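**Student:** Encoded as structure tokens, here's the structure I'll be asking about.
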Amino acid sequence: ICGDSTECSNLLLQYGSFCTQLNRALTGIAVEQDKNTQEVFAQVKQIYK
Amino acid sequence: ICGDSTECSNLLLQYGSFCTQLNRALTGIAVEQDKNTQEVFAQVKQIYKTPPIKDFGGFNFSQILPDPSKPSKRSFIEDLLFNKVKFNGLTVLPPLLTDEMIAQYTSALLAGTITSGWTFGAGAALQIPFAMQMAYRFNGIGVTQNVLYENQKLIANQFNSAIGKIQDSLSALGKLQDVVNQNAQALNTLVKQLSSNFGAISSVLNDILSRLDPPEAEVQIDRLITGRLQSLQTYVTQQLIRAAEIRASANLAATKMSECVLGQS
Amino acid sequence: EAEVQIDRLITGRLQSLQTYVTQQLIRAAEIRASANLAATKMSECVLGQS
Amino acid sequence: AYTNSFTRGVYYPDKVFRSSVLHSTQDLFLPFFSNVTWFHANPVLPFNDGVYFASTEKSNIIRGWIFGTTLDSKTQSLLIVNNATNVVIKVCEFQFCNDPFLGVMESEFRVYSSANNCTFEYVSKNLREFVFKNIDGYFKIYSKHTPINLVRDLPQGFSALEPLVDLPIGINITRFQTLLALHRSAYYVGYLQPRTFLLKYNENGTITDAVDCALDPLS
Amino acid sequence: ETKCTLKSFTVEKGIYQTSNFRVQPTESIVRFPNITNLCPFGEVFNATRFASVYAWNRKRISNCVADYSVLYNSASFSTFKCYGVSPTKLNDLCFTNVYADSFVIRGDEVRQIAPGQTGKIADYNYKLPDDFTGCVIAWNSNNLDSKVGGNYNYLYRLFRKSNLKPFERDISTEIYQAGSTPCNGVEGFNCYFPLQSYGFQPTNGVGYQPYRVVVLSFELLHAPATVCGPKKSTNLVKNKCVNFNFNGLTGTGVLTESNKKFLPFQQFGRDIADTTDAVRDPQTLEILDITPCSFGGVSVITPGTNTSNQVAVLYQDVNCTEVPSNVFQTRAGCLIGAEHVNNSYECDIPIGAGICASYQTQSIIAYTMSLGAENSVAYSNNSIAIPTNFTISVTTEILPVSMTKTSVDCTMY
Amino acid sequence: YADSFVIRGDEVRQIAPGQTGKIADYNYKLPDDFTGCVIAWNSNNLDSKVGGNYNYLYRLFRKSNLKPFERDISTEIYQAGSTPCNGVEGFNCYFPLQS
Ligand SMILES: *[C@@H]1O[C@H](CO)[C@@H](O[C@@H]2O[C@H](CO)[C@@H](O)[C@H](O)[C@H]2NC(C)=O)[C@H](O)[C@H]1NC(C)=O
Ligand SMILES: *[C@@H]1O[C@H](CO)[C@@H](O[C@@H]2O[C@H](CO)[C@@H](O)[C@H](O)[C@H]2NC(C)=O)[C@H](O)[C@H]1NC(C)=O
Ligand SMILES: *[C@@H]1O[C@H](CO)[C@@H](O[C@@H]2O[C@H](CO)[C@@H](O)[C@H](O)[C@H]2NC(C)=O)[C@H](O)[C@H]1NC(C)=O
Ligand SMILES: *[C@@H]1O[C@H](CO)[C@@H](O[C@@H]2O[C@H](CO)[C@@H](O)[C@H](O)[C@H]2NC(C)=O)[C@H](O)[C@H]1NC(C)=O
Ligand SMILES: *[C@@H]1O[C@H](CO)[C@@H](O)[C@H](O)[C@H]1NC(C)=O
Ligand SMILES: *[C@@H]1O[C@H](CO)[C@@H](O)[C@H](O)[C@H]1NC(C)=O
Ligand SMILES: *[C@@H]1O[C@H](CO)[C@@H](O)[C@H](O)[C@H]1NC(C)=O
Ligand SMILES: *[C@@H]1O[C@H](CO)[C@@H](O)[C@H](O)[C@H]1NC(C)=O
Ligand SMILES: *[C@@H]1O[C@H](CO)[C@@H](O)[C@H](O)[C@H]1NC(C)=O
Ligand SMILES: *[C@@H]1O[C@H](CO)[C@@H](O)[C@H](O)[C@H]1NC(C)=O
Ligand SMILES: *[C@@H]1O[C@H](CO)[C@@H](O)[C@H](O)[C@H]1NC(C)=O
Ligand SMILES: *[C@@H]1O[C@H](CO)[C@@H](O)[C@H](O)[C@H]1NC(C)=O
Ligand SMILES: *[C@@H]1O[C@H](CO)[C@@H](O)[C@H](O)[C@H]1NC(C)=O
């Protein structure tokens, strides 16, 4: 939104926790992606040859 | 949004049906939460009871049958599980089913299984002795049924020890704590968003109103309204996305209760 | 003076259209799961014995 | 000499009760593990943004401070004094001795030589901490009196400072000093910067612990 | 109200949120700090000896609690004019400094103490700026300042080189020089002493008797604040939705005795999520909790307008003792218009916490739903049941597969 | 509708929606969603006479500000203080019209 500008950053503080919410939403779906492939591929205990 | 004030309500009346939509959205979610529970637990016609004896072929179900010396009548393991897990227009409605009722549905599902095997899930409950039902189930996995009758005591001891290990492994439930945590944390943000000006002079609808005259104050009150309506839309959209995830989980639970409790898979 | 008054309408109408489009995505994701269950029941109950 | 504070100079940011609530604030604080000057027994110091100020003794050698921009006439200044009687706040235009002090007969007060145009008056071992700040024409003073079991060295520990005074002066400040009782018959100075802290509140509502959120990655 | 909420003339069975219930508070109880430093004017308005007119006094009233009402209504003042600000609004404003000037003049010279006048007093004794802000007060004092024979101690200046700047003061006593001839400090023609004296008497007509004057001048430099009017208050209550103000804290709610202990400099307490939930009374210094006043949602239970027009009402989570027959208390709120029975049926209209309603016994009733029949399997260690017949049954299952494809044209909308 | 009157020169800025002052408070108040237009022109040569034209009055005291487009031609003695006035002038009992 601001991109290395302090004038914009202090005005962005008047909206509260919008950016904290956005980062929290985006991080939770990055964690889900590793769970997704753990649940498909790591279904075996040993590495058989 | 407004909250008591009257200069706010007439200004918010200018936005149309934005608030009617949000209340409809939240009411649909709340009606879906009772249907989730009805679909998982009310899967039984009658309320079945176990007989006063407990002659089950050496198998011991005492840690999972209901406890008669309690107001809630929960079992030992259901008691272990239950010890591990007003505002600005916000309200919490109670569920339609008490959890006494839920414990009463689960104990009847249990007594149906221990006494009739899988027959009560397809029609009327037909009693069968528990060792013979265990021998029918050994056939279902491709083992010949004298392997059960010649090893009954050992098999019953192994069941009993494995049931004993579960309480120790209990006394895990993070999947149930996450839902509670995410919901409480999303409700705390909505309340904290009320102390932000959104680019007005202040964030409290009186001090803006008792320090300016109407033409001047309406400008700031519209900024406050815009911010507070954006916060509520964010909240409701995320509750809609989070309830569809809980519904897919209750659907998996209903299929498991049908296929793993009322039959052999 | 009409720019300032037209922008107030533009902002509101854009908000309302985008709310409509979000709620349709959320309703279509639910119709999709129902149709996916219907396709499995057609395979497993109509072309087989379950 | 210079010394190291450990966790010192925490004050209640304002009224409003409060209990167990790791509450987060942005304000002017003395950063943890800071570089605090040491003075023995003194000179004109700067102010520039608030001041932490501790002191240690059983007698009373530290007898108040003097503030301002020029510490003389032609501009106004504050004066906070304590003879063996009690505190005397005062705001005039003064003429301050370049080395002002008070004696200990027990006759004293070679501090100033002028008291013109007074715009505010008022009259009426040990570790004694003070936090002085000056915002929007108000000169705020927080303080705390803890008992050491040493005589004159800066100890370690946590102790939050409670607000004392509030003066609607309007005065400009850029410099300050100290006042001592001579011989006729140890003190530190930190400075405050805009930091963000995490305060832990007790169930009675007192601050028992804190976290400086810019010290290290763990914090 | 349900028909209006749905915008229809036929409502089908269900439960509908129709409006809201919000307790109402009355009266505006005020609170503040015990009437302390209220400024002791009784020194400038109650002096034993005033000051001359050519060397007026100048008291700089400072941080205090000023009550201009005791002045305004004292009815002892013959003249009370306010210029920058009408008098009744003085006890509702705050400035940086108030100055009070005091002196004594004749009776008919009180009309030169005003912005923009001329005359021997306003020219060179005491000049008021042209954008004055304060107020001018004056009262007769014949009995105090006038003595038998003549009180020659009240002087005024009657010659000066140039009119005064506003609020300027001149106590010099140099021999005036009217004509061009230099004076050399001795009197004579065109060399006059510059001070004259009112000889006040006890038998002088009004307009020659002495009047005492006080000029209050409110100034506002650029400080952070200062003295101002005295706020009013009342007697806070308890156990009643009220509209309160605690020296700045404006709110609404029920006030209740507390049992928490602030630190002796903390005024009010806050919750997590930052809402005021306790205060301290400024006069008696006791902590009081402020719980949100009653409130919730109102729902209407109807069997359907095609069955009946009777109705029952649920007042979401609220003790059936402050709602404003059948009043019935539920874990979900207070229910009005349905009777509670002891039977148990299958659920019809869901109220909550195990309670449902139906139109059966008529009217509307309450109760606890039924989980289902009661079947008792005759289980034993050597008994079996085997079926001897069967039934062929066929049931339906309905599933949505599609919805309607719509398109919008953003620009045309 | 067309309303007509005469005011000072620097009082023309109180004839506008949402203002305050002795004119807009209690002489002539414009609603807050006004629709029309306001026109004003100097008339020194017509209305001002040598010595003083004392025929143009205005109200300077009223109990409460006017409702928009409300009009008040009464001439009751104002009562500032608490003391009743009884229709005679005096301290805190003022005639309400100035010229
Ligand atoms: C079923 O198992 C439970 C153990 O979980 C048995 O109850 C315990 O029995 C032992 C001795 O066998 C006692 O020392 C414990 O105090 C019992 N725990 C209780 C009563 O909570 C129970 O006896 C078993 N059932 C049968 C029929 O043997
Ligand atoms: C403010 O003034 C009131 C009286 O105007 C004080 O009330 C007194 O309180 C003491 C308790 O210590 C009682 O013994 C007196 O009888 C009270 N007086 C009256 C007239 O009721 C009150 O204490 C004052 N405020 C403070 C903080 O002291
Ligand atoms: C100056 O002091 C006198 C005496 O204290 C005050 O006079 C009182 O005025 C009130 C109201 O008019 C009367 O009820 C009293 O009877 C008067 N006092 C006496 C002793 O009789 C006077 O108000 C003071 N002046 C000011 C400006 O405060
Ligand atoms: C099994 O059940 C069927 C009913 O489903 C019995 O057939 C019925 O017999 C009665 C009396 O004879 C007739 O009135 C009905 O018309 C019959 N039903 C049908 C669909 O034909 C049958 O007799 C039962 N068999 C046994 C061995 O009990
Ligand atoms: C404080 O700063 C001075 C500046 O030169 C330095 O010499 C000294 O070592 C510092 N003290 C500490 C404890 O870092
Ligand atoms: C203490 O110092 C103050 C400073 O002015 C003075 O007013 C006071 O009188 C002193 N104490 C005594 C006992 O003189
Ligand atoms: C301050 O003092 C000086 C010298 O005593 C004097 O000239 C000046 O007028 C004083 N300030 C004011 C505001 O009177
Ligand atoms: C304090 O000093 C600054 C110097 O930059 C000056 O601009 C300011 O006006 C002074 N403060 C006040 C209250 O005058
Ligand atoms: C203060 O806190 C202590 C410990 O947290 C507690 O025991 C005590 O009851 C509290 N209240 C007091 C000392 O009044
Ligand atoms: C609705 O009304 C119609 C005709 O009045 C009637 O046939 C029908 O049974 C009614 N429905 C119910 C549920 O009573
Ligand atoms: C409602 O208030 C009364 C009076 O205190 C109390 O007895 C009752 O228990 C309250 N209701 C509930 C559900 O507790
Ligand atoms: C329901 O049964 C209970 C039994 O405890 C009895 O006390 C109560 O009066 C009954 N209610 C009615 C409405 O008869
Ligand atoms: C009608 O009467 C009211 C009395 O309050 C008065 O103020 C108003 O001006 C009257 N209507 C008109 C059009 O004058």
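Shown for chain F, in order and in Swiss-Prot numbering: 396-494.
For all residues, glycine too, the Cβ spot is worked out from N, Cα and C.
Pasting the feature list from Swiss-Prot:
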type    : residues        : note
VARIANT : F:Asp405 to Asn : In strain: Omicron/BA.2, Omicron/BA.2.12.1, Omicron/BA.2.75, Omicron/BA.4, Omicron/BA.5, Omicron/BQ.1.1, Omicron/XBB.1.5, Omicron/EG.5.1; complete loss of interaction with host integrins
VARIANT : F:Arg408 to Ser : In strain: Omicron/BA.2, Omicron/BA.2.12.1, Omicron/BA.2.75, Omicron/BA.4, Omicron/BA.5, Omicron/BQ.1.1, Omicron/XBB.1.5, Omicron/EG.5.1
VARIANT : F:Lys417 to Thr : In strain: Gamma/P.1
VARIANT : F:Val445 to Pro : In strain: Omicron/XBB.1.5, Omicron/EG.5.1
VARIANT : F:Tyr453 to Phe : In strain: B.1.1.298
MUTAGEN : F:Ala475 to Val : Increased resistance to neutralizing antibodies
VARIANT : F:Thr478 to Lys : In strain: Delta/B.1.617.2, Omicron/BA.1, Omicron/BA.2, Omicron/BA.2.12.1, Omicron/BA.2.75, Omicron/BA.4, Omicron/BA.5, Omicron/BQ.1.1, Omicron/XBB.1.5, Omicron/EG.5.1
VARIANT : F:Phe486 to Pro : In strain: Omicron/XBB.1.5, Omicron/EG.5.1
VARIANT : F:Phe490 to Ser : In strain: Lambda/C.37, Omicron/BQ.1.1, Omicron/XBB.1.5, Omicron/EG.5.1
MUTAGEN : F:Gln493 to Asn : Reduced host ACE2-binding affinity in vitro
**Student:** Do me a favour and check the Cα-Cα span between F:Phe486 (variant position) and F:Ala475 (mutagenesis position); whole Å is fine.
**Tutor:** 9
**Student:** Would you count the other CB atoms within 10 A of the CB of F:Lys417 (variant position), including those on all shown protein chains?
**Tutor:** 15
**Student:** Out of the recorded positions F:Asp405, F:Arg408, F:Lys417, F:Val445, F:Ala475, give me the one sitting nearest to F:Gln493 (mutagenesis position) by CA distance.
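**Tutor:** Closest by Cα distance to F:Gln493 (mutagenesis position) among the recorded positions F:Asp405, F:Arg408, F:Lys417, F:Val445, F:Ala475: F:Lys417.
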**Student:** Looking only at Cβ atoms, how many others are within 10 Å of the one on F:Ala475 (mutagenesis position)?
**Tutor:** 15
**Student:** Please check each of the recorded positions F:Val445, F:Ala475, F:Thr478, F:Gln493 and report the ones with a CB atom less than 6 Å from an atom of ligand 11, ordered along the sequence.
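**Tutor:** So the answer is none.
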**Student:** What's the number of neighbouring CB atoms sitting within 10 A of the CB on F:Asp405 (variant position)?
**Tutor:** 7
**Student:** Going by a 10 angstroms cut-off between Cβ atoms, which of the variant positions F:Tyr453, F:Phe486 has the sparsest surroundings?
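**Tutor:** With the variant positions F:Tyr453, F:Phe486, fewest surrounding Cβ atoms within 10 Å: F:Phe486.
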**Student:** Taking the Cβ of F:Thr478 (variant position) as the centre, how many other Cβ atoms fall within a 10 Å radius?
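**Tutor:** By my count, 13.
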**Student:** Note down the number of other Cβ atoms within 10 Å of the Cβ of F:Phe490 (variant position), including every protein chain shown.
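**Tutor:** Its Cβ shell of radius 10 Å holds 12 other Cβ atoms.
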**Student:** When C-beta separations to chain E are restricted to under 8 angstroms, which of the recorded positions F:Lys417, F:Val445, F:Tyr453, F:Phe486, F:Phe490, F:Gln493 qualify?
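**Tutor:** Cβ contacts with chain E under 8 Å: F:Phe486.
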**Student:** Can you tell me how far the Cα of F:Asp405 (variant position) sits from the Cα of F:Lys417 (variant position), in Å?
**Tutor:** 12
**Student:** Among the recorded positions F:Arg408, F:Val445, F:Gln493, whose Cβ has the fewest other Cβ atoms within 10 Å?
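**Tutor:** Checked F:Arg408, F:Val445, F:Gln493; of these recorded positions, fewest Cβ neighbours within 10 Å: F:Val445.
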**Student:** Near F:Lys417 (variant position), meaning Cα within 10 Å, which of F:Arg408, F:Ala475, F:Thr478 (recorded positions)?
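**Tutor:** Of F:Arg408, F:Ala475, F:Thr478, within range: none.
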**Student:** May I ask for the distance between F:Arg408 (variant position) and F:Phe490 (variant position), taken between their Cα atoms and rounded to an integer number of Å?
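**Tutor:** About 26 Å separate the Cα atoms of these two residues.
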**Student:** If you measure F:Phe490 (variant position) to F:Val445 (variant position) at Cα, how many Å is it?
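**Tutor:** Their Cα atoms are separated by 26 Å.
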**Student:** From the recorded positions F:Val445, F:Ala475, F:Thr478, pick the residue whose C-alpha lies nearest to the C-alpha of F:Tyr453 (variant position).
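**Tutor:** Of the recorded positions F:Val445, F:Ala475, F:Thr478, F:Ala475 has its Cα closest to that of F:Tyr453 (variant position).
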